[PDB]
Every structure is written in structure tokens, then in C-alpha cells.
Amino acid sequence: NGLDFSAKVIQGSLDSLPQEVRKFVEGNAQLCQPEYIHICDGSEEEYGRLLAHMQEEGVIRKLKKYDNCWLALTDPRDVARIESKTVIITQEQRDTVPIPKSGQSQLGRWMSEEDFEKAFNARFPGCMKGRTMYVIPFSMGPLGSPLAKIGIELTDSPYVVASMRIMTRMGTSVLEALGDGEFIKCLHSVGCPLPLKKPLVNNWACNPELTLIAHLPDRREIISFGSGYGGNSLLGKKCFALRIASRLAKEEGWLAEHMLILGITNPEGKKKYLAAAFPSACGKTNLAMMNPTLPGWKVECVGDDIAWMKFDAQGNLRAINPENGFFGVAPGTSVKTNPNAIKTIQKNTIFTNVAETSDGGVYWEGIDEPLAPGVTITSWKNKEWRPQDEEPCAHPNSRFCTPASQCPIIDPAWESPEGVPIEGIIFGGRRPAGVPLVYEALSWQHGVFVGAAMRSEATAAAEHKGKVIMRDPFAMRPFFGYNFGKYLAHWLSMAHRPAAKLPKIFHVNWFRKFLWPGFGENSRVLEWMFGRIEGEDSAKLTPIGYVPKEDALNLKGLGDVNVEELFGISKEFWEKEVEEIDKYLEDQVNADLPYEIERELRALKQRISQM
Ligand SMILES: Nc1nc2c(ncn2[C@@H]2O[C@H](COP(=O)(O)OP(=O)(O)O)[C@@H](O)[C@H]2O)c(=O)[nH]1
Ligand SMILES: [Mn+2]
Ligand SMILES: [Mn+2]
Ligand SMILES: [Mn+2]
Ligand code: NA
């Protein structure tokens, strides 16, 4: 009877699969030994029954206050991305990360093919025993689009299948769009075959000790073991659309970036599109769907996390959002801070590690909504919670997984397969001191240097504690698919291609100490950027780049804001900054640092010495 798993197919048919899709499914069905195989069709009925099954299994809880919303609570050991267990396999180490002068590289983690094979054999054989292998055909980008890249995710987590339905275009239509074309091979398992050898915490299957998120770009495979958290288990998102995609992008002449895409319209009706790279949990989602406080202005959301970008024939940098939803940080989200998000997350939305009110609603730190007297709160740890306990009701990296199409200000061209023309790129992070509210790069090369110099306080999105200022060039430290030096060269090369309308490059700091209220008020910084792209004489030259002139920023309704402190450029801070950037780039980028980046470093060092 061959290696035929037709007898265990519980939805769909192996005969209906493309030739190479069948081999991929059956080959891993042989390795992983699932009891059932569920080929996903992506239908509403499948989604409802999947949620009902998880509810019956005690995996998720229904939120009775809302329209088809659900709550998952995880094992506390499996709450975020884990960079130290995140690896890229290549033949040569140099292709994946530059060879550092000292210790280990901070720009990724390389693992040899031999090392990974042994790790792979220690984990995956029989790992799905007693479980259903779900087969997820998903499209990153819109269905039909020649830009879109299709993947097949195999997983034993129904939480992953439900989340992938939101975060990607998922179903039978993807298999029909694929045919005998190429697809990314995504393999995932929580790593707890039945019968369970280890006790199960919060009904959340996971394997912390053996957690491993591997990328094999040469083989076009993503292999992920042990973790159910979205960043580690939704393999279309970070693993494919940043790590695997950024390498493909380098090879084919496009860009895959950790960037929101937004459209901003002035009072007249003139529209511009901006992209912005901030590190995980440093303000992308809130900016991408902001409610602008300036009257007449209008922000619209194309995407909040991943941008795929390429020059068209006319020289416009065209961006698309390859995702289908927002996997956004929960705490802080309110009608004050992010009202467009709240209109999105009230239906067809899955929440993870947030608190639950007794009347079937969600709760977290900074929700800015006092409860009725008598309404009690169950925490993310499934305990009865009160502020007398010093612990927060929701985990810091708790999430909502919501459809993008439900955003009130979703851009009418967000599914356009030609993309939206980018006229501005914004870099930034959490710098509590020294860095101005906004500056503008002097050229493309300086702009690329500014991206490379980026630093930001650590967040709960990965394993890093203490709120320490880490290096995060382009907000891509955890996501480089290949050598960062080559990545810099790829970016710099975009200046050389004829007729290229290069976006203006800016750097922002919302988080200086906060000296700036942020959220909707950042529309004032976006106004200045809008004008500078138009070419208004609203900029003053400083050593670090152009800053807004006196009376350039609309601060009407904000006379209290200290402009001197917020835009202060200290020689003492900045001569220290360039020294720290020098040592980092030499240590970590080393022989693969392009000359032009070193020239901008020497030029910035020079300008600071003249202060
Ligand atoms: N102070 C301040 N906080 C912000 C701002 N934008 C977002 N945040 C907060 O920082 C966290 C991350 O924001 P988010 O937009 O979700 O970051 P993302 O993960 O990069 O999309 C949330 O808890 C927000 O409340 C801002 O402009 N100022
Ligand atoms: Mn992100
Ligand atoms: Mn986000
Ligand atoms: Mn050049
Ligand atoms: Na659970």
C-alpha cells in the first residue's frame, strides 16, 4: 500500500493536492506520525468547527461579550519569540552573518547542516503521535497577485491554523492558485506527542527545552519545533516574510522589511504613502492605524509589520503588505491611544495571554476603561486578579490576532497587486535620551547609515529583559535572512539604478525623557515629513541631519511641550554615540561593511567635532 496516508485524511483529499504538495505532506506524515491529516479549505464552517473543537478540548475560551472572539492562555515558558533558539542553515557561515572580530555575531545565528540534522532527528520523528497534522495552504500577498508567494504549513496546533486564517490568505483557493508552482515548505510541531511524557501547563502543548526555529533558504524550508507562540509558529510571518523573503529579495532585486505601510492625506486631499521601521513593540501598529489629532488630516493603514518593496518601471518604490491581519501587542491599546484598533478587535479576533472580565470581555494594562462595580477579572495565568497583586493582569507581550479588512481606516489599495508608491522611510526606536523627536537624513547613503545605527530599549516581544538599549539596525536584528553587510550593500545599490525616485529617509524618537505625548500627536511630525517631501523650506541643518526650524512644527494645542530639550543636540552625547556606532559596525559587520557606511560614520564624526 506504499507510503499512502489516504486512510487518515479527515478533511479534503491527497489526490486533490498538487504533486509536490502531496510528497511534502506524506513525507512528513511518515516522519511525524500523526493519527489524522486535515487538509485546510479555509472556509467559515471549518473555522467554526475548529474553534468549537479547541473549546471542547479546553485550549481556548469563548468571549461571550463579543462577536466570535476567543481567548487562549499559554504556558508561561512559551510567551514570546526566542532569538537564541532561532537559526539559519547555510553551507558557509559568512552568507548568513558576517564573521565578527570578537565572540559571537549579534546579526543572526548560523547553524551548520550537520548540526541541524542531528537536532532535527532528536525532535521530529513521531512528534505528532496521537494528533492531527493540519495542512495550511496560505498566500502571502493577495490571491491572484503575481507578487504573492504561496506556502504550505504543516502543524499539529489548531491554534496555529486559526491564527494563520487571520494572518494569511488561507484555503483551497491558494491550492488552485498554486498548481504545480513552487511553494515555501513550512513544518511546525509543538513537540508533545501523545502519550505525554511531561505534564501539560495551562492546557498549552509546548516543549521549551527543545524549542528551535530553523530556516534553510537553500532548501526553501522553514522547520519550527517546540513553541506555539505566533512569532515562532505562524511561519508565513517572520520566518518566511522577513527571513526567507529578505534573502530572495536580495537575489531578485526587491526588499523585504520590518515596516508598517501607511497612507497619509493632508486637508487638501493630497495623499502620500510612508513606510516605518521600528523594533518589535516600539510603535508601528499604533502609527500605522493612528487617529490623527490634526484636523483635516487622515491616516490609512496598508500594513503594520511587514513590507515587500520594489521599484516599478517609473522609478517608484512600490510597497505591499504580504499579511492579512494584525498580530499586535495588547497592553496600552485604548480608545485614546489606538481607537481604530478597538473597532477592529471587537469581532472575529483571537486574543492571547490577556485577562478576562467576568462578563466575557478582555482586559489589560492601559486599556483605559474602568469596569462596573462587581465585575471581576481573571488574569492571563488563570488566577483571580486585583491591583493588590503587583503582577499585571495581562502578560506584557500579550496579543490580538485580528483581520486587517475589519480596520475602519484600511487603505482601499491595501490588496492592490501593483502596490502603493513609497515617498518616505522612517527609522526609530525607544531612545530615552539624546536623540531628537525627528530628523531627516542628508542623502540616501546617510539614510542607510541611520538605519544601520538604530538602537532601542529592549521589549517583551523577544527574551531580552531590563529595558537595556540594544542595537537594532533597520529594526531587523532578529530577522536578517543573510549577511547584514550584503544587506547594507543591497540597500545602497538602490541609489545606482536609473530614474529611481528614492524616498526621503527620516529618524524619529517618540520615547525621549515622556517629553512627547505620541500616538495621534505624531501626526504633527508626519505633517513636517509630508512638507519636506514636497520640498518646503522648513528644515535647519544640524550635524546629525535636518531638524525642523523654529515655528516649523504645528504645536497648536501643545504650548506646554519643551522644544529645546526635545530637539536638543548635545555634542557630548553625539561624540559618544559615533564612537559606540564605530565599534559596533567594525566588530559586528567587519569585512562586509561597505565603504560608504564607513564614510558616513567618518562624515558624522567630522560634523560633530565642529560643534
Ligand atoms: N509613549 C508612546 N507609546 C507608544 C506609541 N505608540 C505605541 N506605543 C506603545 O508601545 C507599545 C507598542 O506599540 P505597537 O504600535 O503595538 O508596536 P509594534 O509592535 O511595533 O506595532 C504599546 O504598548 C503601545 O501602547 C507612542 O507614540 N508613544
Ligand atoms: Mn514585528
Ligand atoms: Mn505591531
Ligand atoms: Mn553608491
Ligand atoms: Na490553554
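The numbers used for chain A are those of Swiss-Prot, and the residues that appear cover 7-519, 525-622, in sequence.
Looks like X-ray crystallography, 2.2 Å, at least that's what the header says.
For all residues, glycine too, the Cβ spot is worked out from N, Cα and C.
Within the same chain, residues at least six positions away from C288 (active site) with a Cβ under 8 Å of its Cβ are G434, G435, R436, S462, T465, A481, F517. Annotated active site per Swiss-Prot: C288, in sequence order, evidence recorded as experimental evidence.
What Swiss-Prot records for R87, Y235, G236, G237, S286, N403, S404, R405 is substrate binding site, and it gives experimental evidence as the kind of evidence. Residue environment of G237 (substrate binding site) contains 23 other Cβ atoms, counted within 10 Å of its Cβ in all protein chains.
Taking a C-beta cut-off of under 8 angstroms and a sequence separation of 6 or more, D311 (Mn(2+) binding site) has the following same-chain neighbours: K243, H264, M265, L266, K290, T291, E329, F332, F333. Positions annotated as Mn(2+) binding site by Swiss-Prot: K244, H264, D311.
Annotated GTP binding site per Swiss-Prot: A287, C288, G289, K290, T291, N292, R405, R436, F530, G531, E532, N533, in sequence order, evidence recorded as experimental evidence. Long-range Cβ contacts of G289 (GTP binding site) within its own chain (separation 6+, distance under 8 Å): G434, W516, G529. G289 (GTP binding site) carries neither a helix nor a strand DSSP state and counts as coil.
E89 (mutagenesis position) falls within a helix when secondary structure is assigned with DSSP. The number of other CB atoms found within 10 A of the CB of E89 (mutagenesis position), across every protein chain shown, is 19. Swiss-Prot documents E89 to A, D or Q as a published mutagenesis change and attaches the note Abolished phosphoenolpyruvate carboxykinase activity; decreased affinity for oxaloacetate.
Sequence-distant neighbours of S90 (mutagenesis position) (same chain, 6+ residues apart, CB-CB distance under 8 A): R115, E469. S90 to A appears in Swiss-Prot as a mutagenesis experiment; the accompanying note says: Decreased phosphorylation and increased acetylation levels.
For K91 to Q, Swiss-Prot lists a mutagenesis experiment annotated as follows: 3-fold decrease of affinity for phosphoenolpyruvate.
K91 (mutagenesis position) is surrounded by 19 other CB atoms, counting those within 10 A of its CB over all protein chains shown. Where the chain is interrupted between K519 and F525, 5 residues are left out of the deposited model, and the two C-alpha atoms stand 5 angstrom apart. DSSP assigns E532 (GTP binding site) to a helix. For ligand 5, no neighbouring recorded positions occur among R87, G236, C288, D311, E532, by Cβ distance under 6 Å. Among the recorded positions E89, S90, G237, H264, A287, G289, no residue has its Cβ under 6 Å from any atom of ligand 3. Note on proximity: of the recorded positions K91, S286, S404, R405, the one nearest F530 (GTP binding site) is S286, by Cα distance.
Excluding the listed site residues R87, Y235, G236, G237, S286, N403, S404, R405, the same chain places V85, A86, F333, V335, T358, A467 with Cβ atoms within 8 Å of the centre of the substrate site Cβ atoms. Taking the centroid of the Cβ atoms of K244, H264, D311 as the Mn(2+) site, the other same-chain residues with Cβ within 8 Å of it are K243, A247, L248, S286, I312, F485.
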